[PDB]
Amino acid sequence: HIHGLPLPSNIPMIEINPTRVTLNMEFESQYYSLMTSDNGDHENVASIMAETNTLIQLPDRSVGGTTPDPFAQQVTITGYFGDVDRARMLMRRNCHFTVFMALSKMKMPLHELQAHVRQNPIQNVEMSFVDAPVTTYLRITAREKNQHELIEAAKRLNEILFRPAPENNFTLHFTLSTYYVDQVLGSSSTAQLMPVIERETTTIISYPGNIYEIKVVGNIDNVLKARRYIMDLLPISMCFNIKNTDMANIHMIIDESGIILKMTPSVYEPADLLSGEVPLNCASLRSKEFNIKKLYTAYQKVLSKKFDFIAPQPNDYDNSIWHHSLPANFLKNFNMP
């Protein structure tokens, strides 16, 4: 209970359907362009929207001020709950990611390597060279679903470059929204969450605005594992409105699973009639991505049985080390916008 409310409204509400919701997730802006491009493989955002009959929006906000923009990298998916979940999965699998390989120490001259890569192009594994202020690095990029194709191409290259390959020849740059630094990495009143990932993935993670960079180092397999655990920590939330007659001060609830239900009473008072007052609630469910399977369950509970529906129980995150090694406090973010 948390004592300008309720939220008034005059625009004619066409409908107040609980099954109509928006999902919010965090996606790294450095890939926005690549999620857009029509690679002709029917996999970009447009494609997904079309096949999921949903609306997906990538932000483009230049925010400044005192506090970092909490929406710097937040993407929203809106539509029927059943389709939104399917678009959740398709946006992760199809999303690109990048990894850098240290060319230092390689036997063959760089020029020959360039020739190789230039004369052998894979359709799902873009490769390009870049020089960090002055050693050169190889940039490899692919969509999540083709992670097997990328690793192999990488491991094929090590073989070819060290006819004894170093054990920290890979680096990944994860861009988190500074805002969430306290919730992902840790805060003064919590445990430091990255050290745990290092211990479980044999990787090194160093870190220092709206964008915060987390640097991960280690073999290719471990890094992509660190990435996954880091991403399991990204916050997630689902919004929707609900007529009082359709349920099973600001209202917040925390179950013993980590989901947070926030209800903001609002009212729709017509302007053309000056009668009829439909009392409704603005709901919002939060939690960390990996715990999404428990968010839907929380959702099913708010909806009335009359809707006779079951929430989908995704399994994309069942192997998260976070289901047993994450301190409770981390899933209790009451102030999150």
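Residue numbering in chain A adheres to Swiss-Prot, whereby the residues present occupy positions 89-91, 97-226, 232-261, 264-308, 318-357, 366-454 in order.
So this one's X-ray crystallography, 2.8 Å, going by the header.
Note: Cβ is positioned from N, Cα and C throughout, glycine not excepted.
Note: the domain 'KH 2' (113-187) comprises 29 helix, 17 strand, 29 coil (DSSP; helix = H, G, I, strand = E, B). Residues annotated as domain 'KH 2' in Swiss-Prot: 113-187.
According to DSSP, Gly327 (mutagenesis position) is assigned to coil rather than to any helix or strand. Residues near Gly327 (mutagenesis position) in space but far in sequence (CB under 8 A, at least 6 apart, same chain), listed by position: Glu267, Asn268, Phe270, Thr301, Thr302, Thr303, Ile304, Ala335. Among the mutagenesis entries in Swiss-Prot is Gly327 to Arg, noted as: Abolishes binding to gls-1.
Calculated from the flanking Cα atoms, the unmodelled 9-residue segment between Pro308 and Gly318 spans 11 Å. Between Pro226 and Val232, the deposited structure omits 5 residues, and the straight-line distance between their CA atoms comes to 5 Å.
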